[PDB]
Amino acid sequence: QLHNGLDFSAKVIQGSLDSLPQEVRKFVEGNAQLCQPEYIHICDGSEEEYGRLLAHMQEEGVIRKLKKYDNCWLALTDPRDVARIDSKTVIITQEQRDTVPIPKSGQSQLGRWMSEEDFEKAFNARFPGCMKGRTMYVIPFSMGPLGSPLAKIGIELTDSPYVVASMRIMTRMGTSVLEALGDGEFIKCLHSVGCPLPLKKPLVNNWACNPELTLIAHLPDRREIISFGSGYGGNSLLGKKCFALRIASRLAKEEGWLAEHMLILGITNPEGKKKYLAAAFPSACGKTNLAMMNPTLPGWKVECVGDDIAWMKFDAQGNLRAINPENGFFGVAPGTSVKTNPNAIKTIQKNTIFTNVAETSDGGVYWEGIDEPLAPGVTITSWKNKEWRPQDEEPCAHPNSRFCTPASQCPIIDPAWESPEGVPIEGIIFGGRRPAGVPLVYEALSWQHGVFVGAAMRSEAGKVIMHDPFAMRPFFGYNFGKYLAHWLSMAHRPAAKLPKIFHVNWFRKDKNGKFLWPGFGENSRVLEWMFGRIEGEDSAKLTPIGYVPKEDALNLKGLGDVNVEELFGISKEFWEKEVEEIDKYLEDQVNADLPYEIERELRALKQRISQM
Ligand SMILES: Nc1nc2c(ncn2[C@@H]2O[C@H](COP(=O)(O)OP(=O)(O)OP(=O)(O)O)[C@@H](O)[C@H]2O)c(=O)[nH]1
Ligand SMILES: O=C(O)C(=O)CS(=O)(=O)O
Ligand SMILES: [Mn+2]
Ligand SMILES: [Mn+2]
Ligand SMILES: [Mn+2]
Ligand code: NA
């Protein structure tokens, strides 16, 4: 330097720029030059750092301590910033077609491309000076066990202490990650709440955000994620959806693996045999309930590897090995109860951050569907920081409110959940909310059929049934047609042991709007059937849509009131409509990039339905 504006050492309040690997230093200092933070804090991941940052947020009114529990905390947000926001989420590539298929007639629902030129303008209108008066925290983090051949490293720069705290839970972060990285590659993650000091606009609820300029961008060819204006969830905790789905799905395509919106569980039967399964359901369709299931069937055990994201790669032996790249659960709070998710209830009463839930007067948490009475006298403060009564029209918790809890605390966390080699997946499950037409469970006829089943996924949002292929509609890092081809190519991998593919529906309803299946821990009975089918058991009957359980194949003991005929009913009329809708969707949305085999599976299903 000819002056003193490029070396930021004097502003470092933890760590040392000299200690960092050369490329990490360049990333930090270049963005410090741009965003103009007051200080730079290089995170070490220590309990001391974590304790002190929580206390600082507490001092500032940014979080409250939940005194009923052990080291639990509550953040209430600006109501403008409450959710991952797909409408302001983009992927930048040279050519649009690499990001989304060019649709035949419509607008793509499979992604949102932005040109390099448009992104440069958007970036320049946002980031220069955006951290003025704030600390830039440098978060070194591993997605996956440290040392796993399947793990990847990120560096997230943020001006949000809430993001630091939450990333310590949801990733493996701190000094050991810098040491593991050395001069290797890493995903560059840049985040700002977009509220430089002095504040140009009012701060609502002590929650810094800039909704008008919110933009969550992914630049896969530059290995960069750049996020501005939201402090919330998937928009700010950049390891989770940004990295471990959007960027990682593209990396996966390049490198021969898969990055999916799937839980991973281990299930052990009464004969002491264990298998791992993965399942892809959309948001609001119960991955976290399944991943942590307390099975009702005697002698069965479920253990949780992860509840949301799976990274999977065939090894040299042909086994599909999966890791959970996360380090915690970022679970939807409302609807979580002792009956719907008793293992979550156990997990979240220590070392857990809650966002947008209600607070009880004794310092506890509350939400819709907690299904748990309060003692007379105990009152509730809503997520909008107002007194709230059970008879009020508004909910006490935001519908997308979340807990953020360490995975190591889960009482059924799988003993191999941090195994660097991953766990061998033997079945993959698809599913969504279908109130009509779709049976409780069916099994695909082939790998190709099963990829089609993933592709054809639909789920209830006046009710609207929308498409959500592979539970990845918000999350494809690249052209969905090419993603299909990538999944199909797995069948041609020498020695591959391709898992059995199933589709489930927990949500079928009778004519009165009542669920036909009780669900939750009773889903263990469906898992039992899958288990047997993986073992080769003669428990399946062929239908037009795939294999279903034979009469009397499901254990229905302790239920008895279940209407199996309606629950497993397959209507020609319904399935004719269904195939037409899938046809129209794939034709428009995937168009010139629809693989031959998926078109063939569509034709085959239409043909089988035609013979009913
Ligand atoms: N009827 C029924 N509902 C279920 C079952 N399992 C989960 N649910 C419902 O699914 C919702 C909870 O699922 P979420 O935690 O939002 O789903 P998720 O897949 O983990 O979502 P993300 O965390 O956003 O990826 C609640 O409405 C539950 O009542 C089931 O077996 N039967
Ligand atoms: O939306 C999902 O599927 C999530 O798991 C929440 S967030 O991480 O996108 O905020
Ligand atoms: Mn979940
Ligand atoms: Mn999710
Ligand atoms: Mn093929
Ligand atoms: Na707040």
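Chain A is numbered as in Swiss-Prot, which gives 4-464, 472-622 for the residues shown.
Backbone N, Cα and C define each Cβ position, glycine as well.
Copied over from Swiss-Prot, here are the features:
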type: ACT_SITE; residues: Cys288; note: active site
type: BINDING; residues: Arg87, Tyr235, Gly236, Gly237, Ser286, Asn403, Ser404, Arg405; note: substrate binding site
type: BINDING; residues: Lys244, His264, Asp311; note: Mn(2+) binding site
type: BINDING; residues: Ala287, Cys288, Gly289, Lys290, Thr291, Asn292, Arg405, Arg436, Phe530, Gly531, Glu532, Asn533; note: GTP binding site
type: MUTAGEN; residues: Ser90 to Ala; note: Decreased phosphorylation and increased acetylation levels
type: MUTAGEN; residues: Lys91 to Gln; note: 3-fold decrease of affinity for phosphoenolpyruvate
type: MUTAGEN; residues: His477 to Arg; note: Destabilization of the closed state of the omega-loop, resulting in decreased capture rates for the weaker binding substrates associated with catalysis in the phosphoenolpyruvate to oxaloacetate direction
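The recorded positions in question are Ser90, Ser286, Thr291, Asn403, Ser404, and the one with the fewest Cβ neighbours inside 10 Å is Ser90. Comparing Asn403 (substrate binding site) with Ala287 (GTP binding site), their Cα atoms are 9 Å apart once rounded.
Gap check: 7 residues are unmodelled from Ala464 to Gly472, and the C-alpha separation across it is 10 Å. For the residue listed as 'active site', the nearest neighbour among the recorded positions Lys91, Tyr235, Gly236, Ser404, judged by Cα separation, is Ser404. Highlighted here are the recorded positions (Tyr235, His264, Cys288, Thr291) whose C-beta falls below 6 Å from ligand 3: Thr291, in sequence order. Surrounding the centroid of the Cβ atoms of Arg87, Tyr235, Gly236, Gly237, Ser286, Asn403, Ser404, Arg405, where the record places substrate, the chain contributes additional residues within 8 Å, namely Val85, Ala86, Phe333, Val335, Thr358.
Long-range neighbours of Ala287 (GTP binding site) (same chain, six or more residues apart, CB within less than 8 Å of its CB): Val335, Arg436. In the vicinity of ligand 4, defined as a Cβ distance under 6 Å, the following of the binding-site residues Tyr235, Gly237, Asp311, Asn403, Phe530 are placed: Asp311. In this structure, the CA atom of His264 (Mn(2+) binding site) is 16 Å away from the CA atom of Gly236 (substrate binding site). In this record, GTP is bound by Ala287, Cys288, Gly289, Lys290, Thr291, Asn292, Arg405, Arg436, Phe530, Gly531, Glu532, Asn533; the longest C-alpha to C-alpha distance in that set is 25 Å. Proximity of the recorded positions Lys91, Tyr235, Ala287, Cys288, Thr291, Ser404 to ligand 2, judged by a Cβ distance under 6 angstroms to any of its atoms, singles out none of them. When the Cα atoms are compared, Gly237 (substrate binding site) and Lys244 (Mn(2+) binding site) turn out to be 6 Å apart. Each of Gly237, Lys243, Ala247, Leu248, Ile312, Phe485 belongs to the same chain as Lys244, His264, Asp311, is absent from that list, and has a C-beta within 8 angstroms of the C-beta centroid marking the Mn(2+) site.
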